[PDB]
Amino acid sequence: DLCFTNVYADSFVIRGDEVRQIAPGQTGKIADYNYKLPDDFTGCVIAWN
Amino acid sequence: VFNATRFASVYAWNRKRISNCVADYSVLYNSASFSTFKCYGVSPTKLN
């Protein structure tokens, strides 16, 4: 039901236990050095084995 | 504490007191040896 000006699909691969780090305000190897989400992130995170 | 050869049972958990020293917490939070590093009422980076 929603429109948006732009959408960004950021794609990559990680291991299972690091999926939790792909979320706003997380810490760890991934969240710190690889891919950081902003605290005011507005979007969806999709992951599958 | 961390490199102790044998650990105590949870019911008789050991307690070590730390005092009068410089604590370089980077040595801990920058290590990749820990699965859970969860800090309450403090942020790990700030510990230094």
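Residues displayed in chain A correspond, in order, to Swiss-Prot positions 389-437.
Placed from the backbone N, Cα and C atoms, the Cβ positions cover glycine too.
Copied over from Swiss-Prot:
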VARIANT   A:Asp405 to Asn  In strain: Omicron/BA.2, Omicron/BA.2.12.1, Omicron/BA.2.75, Omicron/BA.4, Omicron/BA.5, Omicron/BQ.1.1, Omicron/XBB.1.5, Omicron/EG.5.1; complete loss of interaction with host integrins
VARIANT   A:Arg408 to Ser  In strain: Omicron/BA.2, Omicron/BA.2.12.1, Omicron/BA.2.75, Omicron/BA.4, Omicron/BA.5, Omicron/BQ.1.1, Omicron/XBB.1.5, Omicron/EG.5.1
VARIANT   A:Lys417 to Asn  In strain: Beta/B.1.351, Omicron/BA.1, Omicron/BA.2, Omicron/BA.2.12.1, Omicron/BA.2.75, Omicron/BA.4, Omicron/BA.5, Omicron/BQ.1.1, Omicron/XBB.1.5, Omicron/EG.5.1; May enhance affinity to human ACE2 receptor
VARIANT   A:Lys417 to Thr  In strain: Gamma/P.1
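Positions of Swiss-Prot features highlighted on the structure.
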| residue | record | CB count, 10 Å |
| --- | --- | --- |
| A:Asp405 | variant position | 10 |
| A:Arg408 | variant position | 12 |
| A:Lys417 | variant position | 11 |
Quiz item: How many Å separate the Cα atoms of A:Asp405 (variant position) and A:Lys417 (variant position)?
Solution: 11
Exercise. Using DSSP with the three-state reduction, classify A:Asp405 (variant position) as helix, strand or coil.
Key: helix
Quiz item: About how far apart, in whole Å, are the alpha carbons (Cα) of A:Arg408 (variant position) and A:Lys417 (variant position)?
Solution: 11
